[PDB]
Amino acid sequence: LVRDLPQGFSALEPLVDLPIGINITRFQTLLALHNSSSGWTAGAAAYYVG
Amino acid sequence: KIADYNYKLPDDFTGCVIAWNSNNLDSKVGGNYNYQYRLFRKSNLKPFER
């Protein structure tokens, strides 16, 4: 349990190659937390990017 | 010219280019082989970008 991303080090491993020769200039992440039972509205979630 | 304005290979391309004389197919008999573009928008069309 920490206030924010804890100091430390880790390494990542690969999944796919996806050989698609296209020009990407943009990106969007989306998830629906809209509870239609009470009303459609953004929920309590967040993410980090860099 | 055919490469610069349509399809380019990288400087370090590794592999093989295989071509044969197809003079008895749609290429000669009433076909419409096209998209032989002669111009450009910015520069040579970035190798492997479609």
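Just so it is clear, chain B uses Swiss-Prot numbers, and the residues here are 417-466, in order.
The way this entry was determined, per its header, is electron microscopy, 3.5 Å.
Cβ coordinates are placed from backbone N, Cα and C, and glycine is handled just like the others.
Around B:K417 (variant position), taking its Cβ as the centre, 8 other Cβ atoms fall within 10 Å, counting all chains. While the structure shown retains the original residue, Swiss-Prot records the natural variant B:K417 to T with this note: In strain: Gamma/P.1.
What Swiss-Prot says about the natural variant B:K417 to N is this: In strain: Beta/B.1.351, Omicron/BA.1, Omicron/BA.2, Omicron/BA.2.12.1, Omicron/BA.2.75, Omicron/BA.4, Omicron/BA.5, Omicron/BQ.1.1, Omicron/XBB.1.5, Omicron/EG.5.1; May enhance affinity to human ACE2 receptor.
Around B:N440 (variant position), no same-chain residue six or more apart in sequence has its CB under 8 Å from its CB. In three-state terms derived from DSSP, B:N440 (variant position) belongs to neither a helical nor a strand segment and is classed as coil. Here the residue is the original one, while Swiss-Prot reports the natural variant B:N440 to K with the comment In strain: Omicron/BA.1, Omicron/BA.2, Omicron/BA.2.12.1, Omicron/BA.2.75, Omicron/BA.4, Omicron/BA.5, Omicron/BQ.1.1, Omicron/XBB.1.5, Omicron/EG.5.1.
Among the natural variants that Swiss-Prot reports, B:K444 to T is described with the note: In strain: Omicron/BQ.1.1. For B:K444 (variant position), applying a Cβ distance below 8 Å and a minimum sequence separation of six or more within one chain yields no residues.
B:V445 (variant position) falls outside any helix or strand according to DSSP and counts as coil. Natural sequence variation is annotated in Swiss-Prot for B:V445 to P, with the remark: In strain: Omicron/XBB.1.5, Omicron/EG.5.1.
Record note (Swiss-Prot), mutagenesis B:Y453 to F: Decreased HLA binding to NF9 epitope. Increased binding affinity to human ACE2. The unchanged residue is displayed. Using a 10 Å radius centred on the Cβ of B:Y453 (mutagenesis position) and all shown protein chains, the other Cβ atoms total 13.
Here B:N460 (variant position) comes close to B:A419, B:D420, B:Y421, B:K424: these same-chain residues lie at least six apart in sequence, with C-beta atoms under 8 angstroms from its C-beta. Secondary structure at B:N460 (variant position), taken from DSSP and collapsed to helix, strand or coil, is coil. According to Swiss-Prot, the naturally occurring change B:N460 to K is described as follows: In strain: Omicron/BA.2.75, Omicron/BQ.1.1, Omicron/XBB.1.5, Omicron/EG.5.1.
Here the Cα atom of B:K417 (variant position) is found 25 Å from that of B:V445 (variant position).
If you draw a 10 Å sphere around the CB of B:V445 (variant position), it holds 8 other CB atoms from the protein chains shown. When the alpha carbons of B:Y453 (mutagenesis position) and B:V445 (variant position) are compared, the span between them is 22 angstrom.
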